[PDB]
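Working notes, structure below.
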Amino acid sequence: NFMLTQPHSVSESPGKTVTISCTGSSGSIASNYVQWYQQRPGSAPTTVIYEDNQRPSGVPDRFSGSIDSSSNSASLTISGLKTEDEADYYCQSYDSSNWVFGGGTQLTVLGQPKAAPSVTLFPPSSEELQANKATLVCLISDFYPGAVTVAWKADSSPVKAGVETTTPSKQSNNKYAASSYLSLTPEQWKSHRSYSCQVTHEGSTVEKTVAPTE
Amino acid sequence: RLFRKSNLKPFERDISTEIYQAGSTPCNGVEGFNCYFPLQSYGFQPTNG
Amino acid sequence: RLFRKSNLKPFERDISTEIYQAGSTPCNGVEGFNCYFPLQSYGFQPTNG
Amino acid sequence: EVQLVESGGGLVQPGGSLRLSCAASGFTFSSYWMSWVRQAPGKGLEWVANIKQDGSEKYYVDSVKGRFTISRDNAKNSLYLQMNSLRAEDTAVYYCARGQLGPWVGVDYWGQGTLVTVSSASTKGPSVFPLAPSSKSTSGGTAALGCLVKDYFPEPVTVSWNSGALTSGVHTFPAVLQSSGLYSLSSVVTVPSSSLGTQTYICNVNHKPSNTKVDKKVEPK
């Protein structure tokens, strides 16, 4: 049951020496060699530490490592902290005919505070209704932070069943966008007065009203 | 603190926040290479280990 | 200068103007007892010896 | 310079059989250790397998014990990996790992890898709905355009407009999970309202497991 314990978010500092600690539990990690692996997010992994004391060719000497036996932990120290360091680190050991890998330690951080949310409605057309189907989609975008609640209001009573909402996604505008889908039937579409999809943000509430008359 | 001239005796505290010297060439008391600021700040997270 | 931490080697000059430390307890880098300013001004007069 | 290619993935199957291959060049394949390693998307690293330079000794983790097999040869410088009885946990990106002296030196060799995902519950015919907002005012997110994809399984779907002629202003919303575990998404493009009748808009939907390509005209109501 050999396993290596290390954090998940450390070294969040600009331009000074910091250390990361990986420790073992079932046995002494100083008996065998331990290595540190540096992987590009979304690309092929690489290695910063092999032999527990030396370096690959081309790797800068800013990184440094050390081993202590009182704590049964492995220490990797980073000195330069330049703009190249955006990666997550792992510690890998070897107990008996098997390899164990660390959990992972993400290291990433080395104009308008309020954005008006643009909200759009797409009522079903004649093509949707002739196939015994009705999709009412409630779209929201350009909000900050992405903590919003989407609700649907009928003529006289809010609905609970048939409404699905997805998590906001990161777009290319330094903002977030979310979508909500509602499945409905045509008999209640023509038996109501006005349809509303309301969204709530920090001290803000935008409501829209549409009518079945087209 | 991260750097010091030597080890610290028991029951001794230090308040000086000078520039720690690592190399032989002095850095003239400004931020640069081979000399840094030994005092360092902690980063704390609510959802950490 | 009237105080130094130790003796000065030949052909060595010092520019730093820190707070002199004479005793064991630190004075936290402020003027007070058991610590003073090692650099001193000098007084001239035309009718001296 | 050590060169590695991996191409064994690209399809989904529940509990079936799959073959992944890693080809290596620029060194001697009959003298150094070899290994296989995978990582889950968004998760950490974990070890899968290793093999001796002549293929005499092979080992696995206890999670994949009983199944899995690995073999090698030195004639054509390639690694063979065969799997059977897959599960939903097997969605991972696999890298062929190359050793130096043994299991103590380190991995130190990581391929680009191949995205391997699995899926179940077969597939169903997607529904396309190119909504046409003929009457809509200005100062909105979308001037006049609409396409909706619903009742499709599984991910993903390649959505194209006018056979890829236009690519500016195309915004595709992520898929949403419904009460029945069904995906649905929409894509919107900002186009002027004066080109509703003078420009023809085609919303293209392609699904790989369902092998359906449906091209539908957009006509205002």
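Residues displayed in chain B correspond, in order, to Swiss-Prot positions 454-502.
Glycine is treated like the rest: Cβ placed from N, Cα and C.
Among the natural variants in Swiss-Prot, B:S477 to N has the note: In strain: 20A.EU2, Iota/B.1.526, Omicron/BA.1, Omicron/BA.2, Omicron/BA.2.12.1, Omicron/BA.2.75, Omicron/BA.4, Omicron/BA.5, Omicron/BQ.1.1, Omicron/XBB.1.5, Omicron/EG.5.1. The residue drawn here is the original one. Per Swiss-Prot, natural variant B:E484 to K is noted as: In strain: Beta/B.1.351, Eta/B.1.525, Theta/P.3, Iota/B.1.526, B.1.1.318, Gamma/P.1, Zeta/P.2 and Mu/B.1.621; May enhance affinity to human ACE2 receptor. Swiss-Prot gives this note for the natural variant B:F486 to V: In strain: Omicron/BA.4, Omicron/BA.5, Omicron/BQ.1.1. Per Swiss-Prot, natural variant B:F490 to S is noted as: In strain: Lambda/C.37, Omicron/BQ.1.1, Omicron/XBB.1.5, Omicron/EG.5.1. For the published mutagenesis B:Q493 to Y, Swiss-Prot gives the following note: Reduced host ACE2-binding affinity in vitro. Here the residue is the original one, but Swiss-Prot notes a natural variant at this spot, B:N501 to T: In strain: 19B/501T. Quoted from Swiss-Prot for the published mutagenesis B:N501 to Y: Increased binding affinity to human ACE2. Here the residue is the original one, while Swiss-Prot reports the published mutagenesis B:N501 to T with the comment Reduced host ACE2-binding affinity in vitro. Quoted from Swiss-Prot, the note attached to the natural variant B:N501 to Y states: In strain: Alpha/B.1.1.7, Beta/B.1.351, Gamma/P.1, Theta/P.3, Mu/B.1.621, 19B/501Y, Omicron/BA.1, Omicron/BA.2, Omicron/BA.2.12.1, Omicron/BA.2.75, Omicron/BA.4, Omicron/BA.5, Omicron/BQ.1.1, Omicron/XBB.1.5, Omicron/EG.5.1; May enhance affinity to human ACE2 receptor.
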Nonlocal neighbours by CB distance (under 8 Å) for B:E484 (variant position), same chain, sequence gap 6 or more: B:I472, B:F490
Residue from B:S477, B:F486, B:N501 whose C-alpha is spatially nearest that of B:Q493 (mutagenesis position), among the variant positions: B:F486
Which listed residue (B:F486, B:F490) has most other Cβ within 10 Å, given these are variant positions: B:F490
All-chain count of other Cβ atoms within 10 Å of B:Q493 (mutagenesis position): 14
Proximal to chain A - recorded positions among B:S477, B:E484, B:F486, B:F490, B:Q493, CB under 8 Å: B:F490, B:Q493
Among B:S477, B:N501, the one of these variant positions whose Cβ has the fewest neighbouring Cβ atoms within 10 Å: B:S477
Pairwise Cα distance for B:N501 (variant position)/B:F486 (variant position) [Å, integer]: 32
Inter-residue C-alpha distance, B:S477 (variant position) and B:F486 (variant position) (nearest angstrom): 11
Secondary structure at B:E484 (variant position), reduced by DSSP to three states: coil
